[PDB]
Amino acid sequence: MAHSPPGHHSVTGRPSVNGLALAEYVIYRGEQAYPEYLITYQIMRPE
Amino acid sequence: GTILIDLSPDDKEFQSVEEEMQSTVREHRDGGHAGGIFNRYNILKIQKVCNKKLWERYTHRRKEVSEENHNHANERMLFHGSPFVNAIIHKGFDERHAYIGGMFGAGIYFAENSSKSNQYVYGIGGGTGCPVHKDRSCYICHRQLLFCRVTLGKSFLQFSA
Ligand SMILES: N#Cc1ccc(-c2cc(=O)c3ccccc3o2)cc1
Ligand SMILES: [Zn+2]
């Protein structure tokens, strides 16, 4: 795994082109996330 | 160590998690290539993941980050899609769950858009799609995402396409 940038605990990827996209995030230590909900689903075919 | 507790669709907790899932679907620039073509999901089950050792590992690290950032963990709830979801729920996130070729380097990636994490459920780029039909747009097969508690602390802001 890489290291976070010095002085930081994660990276935020801010969208700068697609005005409808929300942010994405990266952590570099497994201990900084807890998998709280497991969601089972299907994608639905548009009508 | 992990136990899974089913939530009822009547539970406010089920409903609030479902709403975050459905309301953060967007269209993707690949026209659906990786994750399929859809505007919404059929939610089949929501389970709470309970593991005391994994929880205490998370809270230990959260307190460390918090103390390095004016008592602010900067904790978010974010989606994660992965072929390794069974390993993650039993053993926790580690270096084996990293996106080695991600655009912000080799770490563990999370999304605000549920539909972004959906693109990784069958692998990077959607892999070859579902195991049964080899269809990245399968409407039959059951998929799983994690909705995760994530400590960001002081986050490096990268503007990007
Ligand atoms: N192997 C492997 C692997 C690679 C990537 C992901 C993953 C999972 C995600 O939910 C995600 C979200 C935003 C951007 C990238 C993302 O990548 C999950 C597993
Ligand atoms: Zn299928």
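In chain B, numbers come from Swiss-Prot; the residues present are 952-1112, in order.
Recorded method is X-ray crystallography, 1.9 Å.
Cβ from N, Cα, C; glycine included.
Secondary structure at B:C1081 (Zn(2+) binding site), taken from DSSP and collapsed to helix, strand or coil, is coil. Taking all protein chains in view, 20 other C-beta atoms sit within 10 angstroms of the C-beta of B:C1081 (Zn(2+) binding site). What Swiss-Prot lists as Zn(2+) binding site is B:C1081, B:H1084, B:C1089, B:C1092.
The note that Swiss-Prot attaches to the published mutagenesis B:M1054 to V is: Loss of activity. Sequence-distant neighbours of B:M1054 (mutagenesis position): residues of the same chain at least 6 apart with a C-beta under 8 Å from its C-beta are B:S1111.
The residues near the Zn(2+) site, meaning same-chain residues not in B:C1081, B:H1084, B:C1089, B:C1092 whose C-beta sits within 8 angstroms of the mean position of the site's C-beta atoms, are B:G1080, B:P1082, B:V1083, B:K1085, B:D1086, B:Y1090, B:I1091, in sequence order. Packing around B:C1092 (Zn(2+) binding site) is summarised by its Cβ count: 15 other Cβ atoms lie within 10 angstroms of its Cβ, all protein chains included. Around B:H1084 (Zn(2+) binding site), the same-chain residues six or more apart in sequence whose CB sits under 8 Å from its CB are B:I1091, B:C1092, listed in sequence order. In sequence order, B:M1054 are the recorded positions among B:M1054, B:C1081, B:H1084 whose C-beta falls under 8 Å from a C-beta of chain A. Same-chain residues at least 6 positions away in sequence with a Cβ under 8 Å from that of B:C1089 (Zn(2+) binding site) are, in sequence order, B:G987, B:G1080, B:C1081, B:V1083.
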